[PDB]
Structures are given as structure tokens and as C-alpha cells.
Amino acid sequence: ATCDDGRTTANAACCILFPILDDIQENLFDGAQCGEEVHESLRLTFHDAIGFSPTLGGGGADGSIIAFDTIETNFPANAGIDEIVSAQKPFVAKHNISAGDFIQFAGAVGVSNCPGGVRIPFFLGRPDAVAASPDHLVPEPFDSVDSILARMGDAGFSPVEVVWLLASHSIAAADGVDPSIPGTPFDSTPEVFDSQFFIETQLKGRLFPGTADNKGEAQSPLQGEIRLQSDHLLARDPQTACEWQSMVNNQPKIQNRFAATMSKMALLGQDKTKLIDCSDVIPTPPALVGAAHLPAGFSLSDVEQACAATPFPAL
Ligand code: HEM
Ligand SMILES: [Ca+2]
Ligand SMILES: [Ca+2]
């Protein structure tokens, strides 16, 4: 199909997305930057989708965190998400797509702005949400590995898919974990979708970058980085440590598994066969240029190797 402005897409129903793409790159992502609004929109796709429990309900990736914001922004795990919800709600009101489709489209367009990134498959047509998420369905950084794996498994993700989804923390920072140092990132390259998060979380902790007693925070290996306790434990727990190390220096695996597992997350609560594939509307992301590395001045002796089968690689 050729859209009324001359851009092309495989299925004509997808043409309605091109004005929405242009508005979000200019007016939500500040000129198609890989910056805080993209990171917040990617976080939003998970706090919308993960509201999905076979036993308790919620519609998954349904736009409920926007449509029922008054409820879901009261849940403590959703602290700080009201800012991105408030920024996105007018685009949903102005354009003619459901909040569920908007949150997943904005997350995929955002990830495409980041070097190393991927085009997450995108499907159009989710109906409006009909119920708020149940409470207590979002993992917290102070939850155990067994708690996080059981929650994610209840929503349909195996332990290795949890590690693949956490490649998101390669383009991520925290404002609430230690409110004294907002914007401190989880890896040293928060505008590049790369393996540094999987490397840096395997280093021995050394210090706290701000204050020392924050719930859910582990010591970080670097003054300019913050570490969640959940990431500290997942990189070391025998259930997930070999998969975590397998992503280091493995950008093809990070890209293939993040795109596929994000698509599965974006479709929680939905049926692909009832929607229209509009994948090819997402922009083509830049590629990486620099090699994966330990931080300068660190060595293998600073790595806490946690996979018995396979030594951590020389970088
Ligand atoms: C599985 C357990 C997870 C835990 C415990 C967890 C925890 C957290 C925390 C505590 C923050 C910082 C919030 C703040 O203080 O500002 C955060 C940020 C973020 N998370 Fe995760 N998360 C998890 C999984 C995920 C998943 C699956 C995604 C995929 C989309 C995701 C995407 C992001 C992003 C992109 C940010 C950065 C937000 C920003 O820079 O504005 N998280 N996460
Ligand atoms: Ca939801
Ligand atoms: Ca990174």
C-alpha cells in the first residue's frame, strides 16, 4: 500500500500510523532522541502489559494504565509512571488509536531511536481496556529472584525470557530508587542498546552512588551508575546467571531475543490473528559502532563470575 503522503506499508490499515509516528518523534521524543522519554515509554509498555494474571484478571497490554490511571498509578510499583502517562494521554485523545496500541507503538518507535536497537514487531487494533489491572502484579527491585520469576512465569515468561526482557535496562535510569541522584543509569551507556548492562551488573559492588539505605538498591560498581538489588541477584542466581552472562558481547542474541520477547509482551491479553501487522512502520534503528568492554581499569578479577559451565569472556 501507498499512504496518502506517499510512504508505503504492507497493509493499508497501517497508514493511519504515519502521522502518529511523526507527532511522537517530534512531540513525545523531543526530535527522535534516545533519551528519558523513550526510556519511560519503554518502561510503560511493561507496567501496562504485566497487569495480566490468569487467576486474578487484567487485560495485559490494553492501555489500562492510561484508561484507569487513577487506580493503577496508586500502586507503589507504578511510582513515577504518572509523568509518562500524563504525557502520552493527549496523543491518544488526539489520534484515532486505542491506548493499548499507542503505548506499544510509542515503545517500539522509541527503541528504534537507540543505536543497537531493534524494530519490535507491532500489531494494530487492540480494543479499549475494559478493566483496571489487579493490584500487586508488577515486580519490584526488592523482590526475591523466586518472587520475580514466579510473577513473570504466571504472565507467561520463562526465566530466560525475563533475562532477555531485562536488556531494557541497557537504556534506563532511576529517579525514585535514590531520589537524591535522579537520572542515574543502570549501565554506562543509557542511550545505547548494548550488552553493557549485562557486563556491569556482574562486577563486584563497590559503593552507593547517592545514599546508602535505599530499599531495592544494591552497591554499584561505579560512581555514575545505580544497581537494583533484583538485577544484582538475577545476574548471580543459578536460575538465571548463565543466561545473563550469555548476553555479554552477544548483541545478535540481545537483538533477536528482545524483539521476539517484547512482541510476546506487547501481545499479552491480545490475539495477533485479530490484529493487523504494522511492523514495517517502525523506523530502522542505528547500529552499534563500539565494542563491548569492561569499564576502563577493571579486569576479570572485578567480575563475580556466576556461571559454573562457562567462564565469563575476555573483553
Ligand atoms: C523483572 C523485573 C523488573 C524490575 C524489578 C524492574 C525495576 C525497575 C526500577 C526500580 C526502575 C527504576 C524506576 C525509577 O526509580 O525511576 C526501572 C526502570 C526501567 N525499567 Fe525495569 N524492572 C523490571 C523489568 C523491566 C522490563 C521487563 C522492562 C521492559 C520494558 C523494563 C523497562 C525499564 C526501563 C526502560 C526503565 C528506565 C525508565 C527511565 O529511564 O525513565 N523493566 N525498572
Ligand atoms: Ca494493562
Ligand atoms: Ca546501554
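Going by Swiss-Prot, the residues shown for chain A are 31-345, listed in order.
Positions of Cβ are set from backbone N, Cα and C atoms, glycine also.
Annotated in Swiss-Prot:
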type	residues	note
BINDING	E66, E70, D205	Mn(2+) binding site
ACT_SITE	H77	active site, proton acceptor
MUTAGEN	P106 to H	Minor effects on activity
MUTAGEN	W194 to H or S	Complete loss of activity toward veratryl alcohol and reactive black 5. No effect on manganese oxidation
ACT_SITE	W194	active site, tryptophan radical intermediate
BINDING	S200, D217, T219, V222, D224	Ca(2+) 2 binding site
MUTAGEN	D205 to A	Complete loss of oxidation activity toward manganese
MUTAGEN	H262 to F	Minor effects on activity
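Known features from Swiss-Prot, placed on the structure.
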| residue | record | DSSP class |
| --- | --- | --- |
| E66 | Mn(2+) binding site | helix |
| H77 | active site, proton acceptor | helix |
| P106 | mutagenesis position | helix |
| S200 | Ca(2+) 2 binding site | helix |
| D205 | mutagenesis position | coil |
| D217 | Ca(2+) 2 binding site | coil |
| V222 | Ca(2+) 2 binding site | coil |
| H262 | mutagenesis position | helix |
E66 (Mn(2+) binding site) and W194 (mutagenesis position), Cα-Cα, nearest whole angstrom: 21
Recorded positions close to ligand 1 - of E70, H77, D217, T219, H262, only those whose C-beta is under 6 Å away: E70
Among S200, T219 [binding-site residues], residue with fewest other Cβ within 10 Å: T219
Nearest of the recorded positions (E66, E70, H77, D205) to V222 (Ca(2+) 2 binding site), judged by Cα-Cα distance: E66
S200 (Ca(2+) 2 binding site) to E66 (Mn(2+) binding site) - Cα separation in whole Å: 13
Inter-residue Cα distance where the pair is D224 (Ca(2+) 2 binding site) and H262 (mutagenesis position), in Å: 18
Pairwise CA distance, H77 (active site, proton acceptor) versus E70 (Mn(2+) binding site), rounded so that it is a whole Å: 10
Neighbouring C-beta atoms (10 Å sphere around the C-beta of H77 (active site, proton acceptor)): 22
Listed recorded positions with Cβ under 6 Å from ligand 3, out of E66, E70, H77, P106: none
Where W194 (mutagenesis position) falls in three-state DSSP terms: helix
Recorded positions compared (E66, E70, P106, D217, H262) - the one with the fewest other Cβ atoms within 10 Å: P106
